[PDB]
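Let me begin by presenting the structure, written as structure tokens, before commenting on it.
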There are 4 protein chains.
Amino acid sequence: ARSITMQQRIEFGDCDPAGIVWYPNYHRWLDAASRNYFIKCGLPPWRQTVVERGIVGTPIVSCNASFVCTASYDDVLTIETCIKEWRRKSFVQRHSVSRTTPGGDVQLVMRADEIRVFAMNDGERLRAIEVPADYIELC
Amino acid sequence: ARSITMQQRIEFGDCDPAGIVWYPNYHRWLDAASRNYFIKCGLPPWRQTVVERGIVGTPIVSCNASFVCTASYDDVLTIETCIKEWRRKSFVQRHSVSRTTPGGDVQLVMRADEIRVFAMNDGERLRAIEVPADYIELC
Amino acid sequence: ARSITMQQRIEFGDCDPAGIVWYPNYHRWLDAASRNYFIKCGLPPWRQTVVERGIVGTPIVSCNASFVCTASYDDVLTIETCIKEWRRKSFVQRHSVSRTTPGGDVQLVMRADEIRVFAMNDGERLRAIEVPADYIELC
Amino acid sequence: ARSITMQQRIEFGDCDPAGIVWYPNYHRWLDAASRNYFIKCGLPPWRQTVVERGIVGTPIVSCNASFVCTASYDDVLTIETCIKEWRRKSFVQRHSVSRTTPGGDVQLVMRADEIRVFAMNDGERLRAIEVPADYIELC
């Protein structure tokens, strides 16, 4: 499993007065999508990991997104996520989001590349670490 | 200090397609208001407390709210908070929210009573505790 | 259909530093649950209604909630919603939320009564209306 | 006024179980910051504009962000926003976010470039328009 799919329904509250999905919401869903990818890959919840290995998760370091089409309540999004590239202590997470309107229309809604890292609590702040080998294996 | 005031500006994203503040947002602001009350009263951040006393904060157990008027972006809210009643291991937090429209109109927007408790991590889950005497003193 | 069920997975971002679902989030899900109830009952989206009848939705006027147990990421919630009582221009929406932990534990997480109304844009602000007879029929 | 400053306090609910600001929240604040820039520049609220000109706001088309440091509750952020470049029917909005910890520490927290456009409701969906000349004037 390298490419993982996730669905998300858009609710009324997820939209602005303009009637379209309020942008920041897409980041919420990609965050979920990211996390959903490792779990679906076999990784253990951050809950275990945080005690087992001391890994608190995968904070974001950078990201690039392009929105090409609008979306609104009732529409369902399909999120496709895969690991684009592995670096030394960070990886490139790719997400392609498509919108399915009522009446089955399907348009690409957004694309985003998220650069994240495995991290742990290092005294005061968080510290990145080399991606564990069982994680690269799993993914 | 028994009655604490807090302001909050309403943003565009805080509103629904209907053009008014999306309800759940008010809970976000009251949460902040609650917390802002103890801090303004003298309590130390949960950060310290959590190590000093082991108090993780004040989870909500119950609440009752009435919305009487709408609100929208650009409007500023004034939040008034005080401790209505102290029980044995819980307290009644009262919030009165007023809206000031552009053009200086002022209407009561909402009223809410939040029943909360001081809590700590008790092994698996959170546990309530008797309100510390220096907290009753402070408030 | 008088009692409607809805599931909701809890994500990492939906939790606070304390590790439990941040309260305001439950209101987000009940909002969705409310809306999901009419749709599942047969009502048309607010989108149509807003043009057909001019109904913008069902704003909340009051609500009472009790939280009895905590919840965290990975847990799945089951939301049960029904119309408790119909008044003249408002109704009582009842929600019972249960949490299913990993390891299949099932505890009631929260209960809430939301008093809402059918509304329309009345010039400056929103106005309530008598619940349409085809809505009472449907529900 | 080309460079506009905005402050934002971080609340407890704005953080994840890991104890740091949950990422998607930064987008919420930049959205506010963006909007705050035009208003502070002289533009009229979207409310007026939407009737006066029919401009619904400035949807985002693209964006690039880099997070360099963490942030947590109690910390105050300073947001600096300016228009980097004007294109034909779109502009480049630049945001530099700095964190001020308790104890007056000051670190750059994040940087982001948001590519947005002036838009209007074009029948079914939104349409971009040439940036009005009084807006370029104002900014």
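Numbers in chain D come straight from Swiss-Prot, and the residues shown are 2-140, in order.
Header entry for method reads X-ray crystallography, 2.0 Å.
Just so it is clear, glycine is given a Cβ too, placed from its N, Cα and C backbone atoms.
Annotation source Swiss-Prot lists active site at D:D17, citing experimental evidence. Residues or ranges marked as substrate binding site in Swiss-Prot: D:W47, D:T59, D:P60, D:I61, D:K90. For D:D17 to S, Swiss-Prot lists a mutagenesis experiment annotated as follows: Drastically reduces catalytic activity. The annotation that Swiss-Prot gives for the mutagenesis experiment D:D17 to N reads: Drastically reduces catalytic activity. No effect on substrate binding. According to Swiss-Prot, the mutagenesis experiment D:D17 to E carries this note: Reduces catalytic activity. Little effect on substrate binding. Here the residue is the original one, while Swiss-Prot reports the published mutagenesis D:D32 to S with the comment Substrate turnover rate is decreased. Recorded in Swiss-Prot as a mutagenesis result, D:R88 to A carries the remark: No significant effect on catalytic activity or substrate binding. Under the heading of mutagenesis, Swiss-Prot lists D:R89 to L and annotates it as follows: No significant effect on catalytic activity or substrate binding. In Swiss-Prot, the entry for mutagenesis D:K90 to A states: Decreases substrate binding affinity. The structure shown retains the original residue. A mutagenesis experiment is reported in Swiss-Prot for this position, D:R126 to L, and the note states: No significant effect on catalytic activity or substrate binding.
Mapped onto this structure are the features recorded in Swiss-Prot.
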{"residue": "D:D17", "record": "mutagenesis position", "CB count, 10 Å": "27"}
{"residue": "D:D32", "record": "mutagenesis position", "CB count, 10 Å": "20"}
{"residue": "D:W47", "record": "substrate binding site", "CB count, 10 Å": "21"}
{"residue": "D:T59", "record": "substrate binding site", "CB count, 10 Å": "23"}
{"residue": "D:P60", "record": "substrate binding site", "CB count, 10 Å": "17"}
{"residue": "D:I61", "record": "substrate binding site", "CB count, 10 Å": "21"}
{"residue": "D:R88", "record": "mutagenesis position", "CB count, 10 Å": "11"}
{"residue": "D:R89", "record": "mutagenesis position", "CB count, 10 Å": "9"}
{"residue": "D:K90", "record": "mutagenesis position", "CB count, 10 Å": "13"}
{"residue": "D:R126", "record": "mutagenesis position", "CB count, 10 Å": "12"}
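Binding-site extent for substrate: residues D:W47, D:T59, D:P60, D:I61, D:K90, maximum pairwise Cα distance 18 Å (rounded to the nearest whole number). For D:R126 (mutagenesis position), the nearest of the recorded positions D:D32, D:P60, D:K90 in terms of C-alpha separation is D:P60. A straight line from the CA of D:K90 (mutagenesis position) to the CA of D:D32 (mutagenesis position) spans 19 Å. Using a Cβ-Cβ cut-off of under 8 Å to chain A, none of the recorded positions D:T59, D:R88, D:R89, D:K90 qualifies. Each residue contributes its Cα atom, and for D:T59 (substrate binding site) and D:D17 (mutagenesis position) those atoms are 29 Å apart. Among the recorded positions D:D32, D:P60, D:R88, D:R89, D:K90, D:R126, none has a Cβ sitting under 8 Å from a Cβ of chain C. D:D32 (mutagenesis position) is 10 Å away from D:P60 (substrate binding site) when you measure Cα to Cα. Between the alpha carbons (Cα) of D:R89 (mutagenesis position) and D:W47 (substrate binding site) lies a span of roughly 21 Å. The two recorded residues, D:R88 (mutagenesis position) and D:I61 (substrate binding site), show a Cα separation of 14 Å. Comparing Cα positions, D:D32 (mutagenesis position) lies closest to D:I61 out of the recorded positions D:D17, D:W47, D:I61. Each of the recorded positions D:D17, D:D32, D:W47, D:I61, D:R88 was checked for a CB under 8 angstroms from a CB of chain B; the ones meeting this are D:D32, D:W47.
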